[PDB]
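One structure below.
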Amino acid sequence: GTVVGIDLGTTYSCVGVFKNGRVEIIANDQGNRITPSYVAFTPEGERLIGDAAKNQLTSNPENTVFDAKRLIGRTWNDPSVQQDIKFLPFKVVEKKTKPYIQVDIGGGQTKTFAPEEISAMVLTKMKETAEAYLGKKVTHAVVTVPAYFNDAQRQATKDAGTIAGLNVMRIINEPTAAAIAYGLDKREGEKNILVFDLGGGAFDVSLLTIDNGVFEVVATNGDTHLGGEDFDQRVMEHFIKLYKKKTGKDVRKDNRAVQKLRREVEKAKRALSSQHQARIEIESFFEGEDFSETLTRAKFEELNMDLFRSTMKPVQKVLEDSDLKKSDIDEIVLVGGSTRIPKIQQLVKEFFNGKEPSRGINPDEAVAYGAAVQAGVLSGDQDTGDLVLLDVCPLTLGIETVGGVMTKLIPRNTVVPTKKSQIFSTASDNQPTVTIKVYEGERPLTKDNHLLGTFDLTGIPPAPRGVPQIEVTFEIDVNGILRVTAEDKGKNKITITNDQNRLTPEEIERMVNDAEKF
């Protein structure tokens, strides 16, 4: 059928379709070309998704869910998850070592959701938006992820797609999608394009070469827990502390107070993109008292300056990894909602010695636009023109060798799909199982990198230590997701079992079925 492109964002999502020779970004039922990544359950049992969910946050905060993009593919004990919990009104509980979400779905009835199920609801809303515009069912999609997403975050996004009843044909890295929006139909030779992608929750920088519809990522780097949400938390914290100093009272555990502050902080941030001061006004803030304060642009900037400045380190790294200087950059493409912040634009400009970013790019839509073009290509639409993408893995994959040392299998910035094979053997006589832990990251020792998964090579026939010869192949697919397989080089196929913190097959089937009821 008609394959859609969905930008699944932390705070906002966007859907496009390639039709009649061009991309159309599809407006939702309220006329908005972006939709809040919010879900809510009214006290009466109505499920709200998008604008309606966000609009009732302050009256029903404990049963309004958002920020799921910063919870998927993470463990409960991740310090980033524990940071966000302080500013999230909904209950987050540990289940299967992961942050699950508990809400009241109506009439006092508790329900627990995996964060993938929240993202599935958002994807369902984006699918419905496209279906209303197209006048037909949508079964297939290209869905975006941050370039710096790890394996678990990628797989969790695909699982969200599955739970939404979508066949996710391709997971596309956000800056790659944005590069397509910039570069589609340009015949300007080969150019070095830097995409600076700072959204509601994640930060990516990618350097690409673009040449007449051929897009190649040379290097990428970022931080999947740096964006708008962090800047909002800094301002919320400022005003929580301001109230503490004024009254002596702590509002941090009052969800109504904190989320009313969130609403106002969002509006102020938007206003401060064009004004130098904004008013924070809350009628019934805490214990019958109102809240009435000013936020200057200078204060907003001061509260966030360390975070704003931290965005230049990934830019530095991508230039080094690509063997390019600042002066080799032909265009700077700014995408993501946080690139509307004047100070962010100034810092990027100053970092590039006064160079102006590319005009004609809406930072809220460019990623969706690119996703819709790639969806057009995967639908066989010739009006997209020749469109070739070469993308990379963001993180070095490795294994542990003697001394806790990170030993490389596949280095960062390798074009995918790619594979690496290695022979493994046993450490003791008659050992029936060999366990291999795979890590993601650039640090010297495995303990300072991220555990991707534990893989057990099982059914190894009895033999003396060191005699078995098992060739394990580690393959990263075009989506950026790892598959591990094994062959006895001495019955050829070796059964591998893995633990990668993924939703179980039973979970996914149950969650798919539950979603179909809505």
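Chain A is numbered as in Swiss-Prot, which gives 28-517, 521-548 for the residues shown.
Determination method: X-ray crystallography, 1.9 Å.
Even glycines carry a Cβ here, placed using N, Cα and C.
Among the mutagenesis entries in Swiss-Prot is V461 to F, noted as: Impaired substrate-binding. According to DSSP, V461 (mutagenesis position) is assigned to a strand segment. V461 (mutagenesis position): 20 other CB atoms within 10 A of its CB, across all protein chains.
Proximity of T525 (mutagenesis position) to non-local residues of its own chain (separation of 6 or more, Cβ distance below 8 Å) is seen for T485, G486, given in sequence order. Under its mutagenesis entries, Swiss-Prot includes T525 to A with the note: Does not affect AMPylation.
Under mutagenesis, Swiss-Prot gives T527 to A with this note: Does not affect AMPylation. Following the DSSP three-state reduction, the secondary structure of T527 (mutagenesis position) is strand.
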So if I measure Cβ to Cβ from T527 (mutagenesis position) and keep only same-chain residues at least 6 apart in sequence, which ones fall under 8 Å?
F482, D483, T485
